[PDB]
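S.K.: Let me give you the structure first, and then I'll get to my questions.
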Amino acid sequence: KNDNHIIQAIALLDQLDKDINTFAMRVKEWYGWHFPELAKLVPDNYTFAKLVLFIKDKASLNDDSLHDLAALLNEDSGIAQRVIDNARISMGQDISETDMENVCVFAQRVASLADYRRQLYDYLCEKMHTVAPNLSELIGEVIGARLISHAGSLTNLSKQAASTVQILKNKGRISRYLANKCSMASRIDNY
Amino acid sequence: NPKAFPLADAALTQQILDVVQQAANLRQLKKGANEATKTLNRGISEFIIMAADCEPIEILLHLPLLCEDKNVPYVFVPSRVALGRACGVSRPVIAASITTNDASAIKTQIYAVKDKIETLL
Amino acid sequence: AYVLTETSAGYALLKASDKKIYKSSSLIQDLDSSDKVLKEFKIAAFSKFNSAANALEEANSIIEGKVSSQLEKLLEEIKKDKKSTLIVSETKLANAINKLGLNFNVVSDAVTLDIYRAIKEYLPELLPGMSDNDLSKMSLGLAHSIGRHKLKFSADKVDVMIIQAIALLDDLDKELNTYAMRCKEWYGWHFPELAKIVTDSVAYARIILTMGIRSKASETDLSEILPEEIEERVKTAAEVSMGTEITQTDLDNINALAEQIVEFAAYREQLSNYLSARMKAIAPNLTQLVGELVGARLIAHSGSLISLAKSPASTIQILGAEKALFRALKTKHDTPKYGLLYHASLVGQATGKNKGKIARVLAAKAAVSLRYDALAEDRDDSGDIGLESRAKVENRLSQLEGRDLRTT
Amino acid sequence: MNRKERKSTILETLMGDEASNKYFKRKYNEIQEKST
Amino acid sequence: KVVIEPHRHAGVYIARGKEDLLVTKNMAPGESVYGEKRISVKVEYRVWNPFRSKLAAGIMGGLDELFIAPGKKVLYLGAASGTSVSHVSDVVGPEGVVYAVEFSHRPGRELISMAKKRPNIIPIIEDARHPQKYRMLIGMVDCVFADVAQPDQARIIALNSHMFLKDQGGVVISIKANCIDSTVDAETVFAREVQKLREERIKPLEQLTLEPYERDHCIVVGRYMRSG
Amino acid sequence: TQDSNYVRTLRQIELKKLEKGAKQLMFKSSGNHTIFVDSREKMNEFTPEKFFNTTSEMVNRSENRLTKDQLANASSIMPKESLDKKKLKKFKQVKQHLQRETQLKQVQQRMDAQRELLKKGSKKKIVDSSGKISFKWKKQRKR
RNA sequence: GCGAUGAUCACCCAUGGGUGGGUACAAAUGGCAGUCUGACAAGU
């Protein structure tokens, strides 16, 4: 019946996603100083950090390199041959090996952060099935944890009435219906 | 020094230092690199006289940027000691600024020397 | 006759009628900039230089000045007879390839702007010849590399990188602090007297990494994390705590969070050291004078180093406390006299009125050292001007300190 | 409350309110006419 | 609240709102390359200032034929920190290209920053007097514009036009008699430089004196004809 | 009442605001546009309407001398009365900025003269027959 | 084959779009917003 694990996990989840996006934008900035056309070729930030970790510097472009950065996700969107061409003919300002080391350490940092986010979300889903399974089955694990964090505790959520849970034509009908059933689910899951 | 590009010849130095001395007596003159930079940012400088044998040259080479950015005439003279004696202070000044005033007795000489500097540029 | 042309992708050579001057006259006088004349004269020998950008740049610099080995291994078999004539446009290149070893005859920048201009016109028709591409990006990247080398851009002097580094340092400190707050109040369900008695985020996370539960901490030693009095303090706290018991799964995830904390702190330290190296590589005299952190903060306030150079000295003295400056100017109070130089070592070494006077003197000498570091076209990168200016400020500080106030 | 009404000063949000504004100009015109 | 009216030159527009403006499009969204204020209406837009760009003064004065169309390649002599060549890049758009040429070093680095932003500008830090020295990177430009303030302006323009310009092309020059002669009548200087260009085979069509925006400045527009 | 620091601050404030206003404003052109015609008969038969293929309003305006083939403000409230009023409001705002700026310059200059005459030198109070007071420092290198 | 474990309850063009508003985050070389004084001081 402790639920502060749920509350802390939610706060950590949203701060973790925001920080993932910020640090991925920073990796985008620095490796765009080195080579901006990759930053406009792969907008996917996690794969961008991985691809920076592979192609640290833009000189190593072989066919085995082609195959390895093809195994990096895929070939079907031409990204491998396109980045070979664009890193052969790029306008990229070259930087130092120390800056390259700091860039790749930063990209490794971002990859580890994304791994931690995935692990934390799975742990949150497990703890939600542990603590409040009816509410989690009713609305959802993430959304139920959002409701619990908005309230303050499962005790607060079950103590409040149904209209307050709602503020926590057939669209309005379904909203009120789901709010009342959510309130009953929180009652049974707390007590 | 090629970085000191407009460097005055002898007669031009003589005219410039005489105008500096009269402007100092009337106190239409601001002395020093920081004070000249402040006058340039204020936009109240008539024109700029710099030294050439300053040790080193960059600490006043920062000035031509602002000088033609606000389109002010500037010139280099050889001796900072000569510039200090002409300014009338006991220390060698490396950069002085004649300010703008038209209720001034030396407006004609100021305009003549400024025109000659501008022609040299 | 042969004619040489420089492209952004390779060196090309074209054979034509041996009376090449009269051929160019026919070109212009029949308006032969068209595909008819270009299919009359497509190519003789192509040589695409390789996919190595440094080789591109050095090859182009040697095209501007001299003759390269790439030109040699192109020029191994231009000829069949002992004498053949070649059209070239650079006169220095003309006498160079006259002086080289094959000794075949060449013609300099003659009337053959006809030839060069027409083949640059319908060089699109030469693109199906050897280079099936669009060389706009080729010329773009080549021009950027050539401009980099002509400006002689040292790869370590990058003020945009130093402002990015200081902003990332501040962001890292903020996010590390909020993650430490999160981890502290998550572990506070198990050991709140520790959460009070220690305040280092890193010592907190290292304790979470070594021990997990209170009596495990009581049997585990904690010498390398904390001193003896504080570790026995947390021994007593572990004896009489108040928190619940944590399952192994929650202990695992809070342990992963603690690992993220200590790795963040280690990376922040490493990045601060990298920033120090960047300051010493970019503006060494200012590092010698004011100190690395305050130098980076001044540059980040000003934006670019050259904008900071264009600023005068008094703005450098009060570069930080601009709010106090403008408010005091409007309401007729006294201006701030420290700003952002206050955290420099010499201003921290002085005291009171000596602090104000040393801030003034050091701001003036900092403007001097800074202008030299920004505008030195060549620079020994030693630290000489900064060191002698620091000596001047040190003599001024010693004199000002020795001068007392009360009549003895 | 709102976000576009959250103003950094109690006097600022007071004069940002409008019913107070018409009441204030009404009563001020009344007392000013009484003064003159 | 801001009406966009297309100018008679393809690429330039006019903002008719509270305060009327001469505007161009953007290719770098959300980045004013020198501090000008940008508008949007959505499509981003960015204003030319006549007091900073001689091309802006010319267009605002009214011009018959400006040979810089969107689908073209234009060469710029003397891009002083690029504050006009960014606007010319946005006028041209990605279909064409612009070769900026600078020699002096600090606006050289400014131009490197701007050309690292935009893909239409390519920078040449080589001095403008030697087309044999920078003859590799540029091929058969369509229009040529000149901002150079050196007294051998007609000769360097004739050299660059002989070595790079497509025949029947467009040549636009900005010229200041306070640089070239600075003691005699500006109209006489303009007749003299026109005679120089006619000697150097440029057939001039128009000239315009940018009087309310600058003092003692003309801009000449002519065709490059009958050459190879 | 006030001080040189306050006047200096206000002058720089108004100078920068006037600069931003002049950057936002728009000035109409006035130039000596010439056209270079080959032959004297074409000089004699030249007309601007045919040379620019515009209309009368389009040729007497110089910004938009649009093609007739290119030809091939009533959206805002009170077009003939309010929009021009707002543009004249912007113009008079810039003008008011400029006059307040130069008045602050005059006050700053008088305060500076008083401060120098208080400050330093060996000065003789000279009066000029236009009634104007100057102070003559004797030539002496200040140490 | 109902219900207290909860029934019922701003504009235009014809259930489609345009105009306005609220919420969270992000960017800005967007605004507030302007960079102090300027020759003497210390010992005898």
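Note that chain A is numbered according to Swiss-Prot, with residues 169-336, 370-392 shown in order.
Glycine residues also receive a Cβ, built from the backbone N, Cα and C atoms like all the rest.
Pasting the relevant annotations from Swiss-Prot:
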- A:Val333 to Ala: Reduced growth rate at all temperatures; when associated with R-385 (MUTAGEN)
- A:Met385 to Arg: Reduced growth rate at all temperatures; when associated with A-333 (MUTAGEN)
S.K.: For A:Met385 (mutagenesis position) and A:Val333 (mutagenesis position), what Cα-Cα distance in Å is obtained after rounding to a whole number?
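M.R.: Roughly 11 Å, rounded to the nearest whole number.
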S.K.: Around A:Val333 (mutagenesis position), how many other C-beta atoms are within 10 angstroms of its C-beta?
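M.R.: For A:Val333 (mutagenesis position), the 10 Å Cβ neighbour count is 22.
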S.K.: Tell me the coarse DSSP state (helix, strand, coil) of A:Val333 (mutagenesis position).
M.R.: helix
S.K.: Around A:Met385 (mutagenesis position), how many other CB atoms lie within 10 A of its CB?
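M.R.: Within a 10 Å radius of the Cβ of A:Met385 (mutagenesis position) lie 15 other Cβ atoms.
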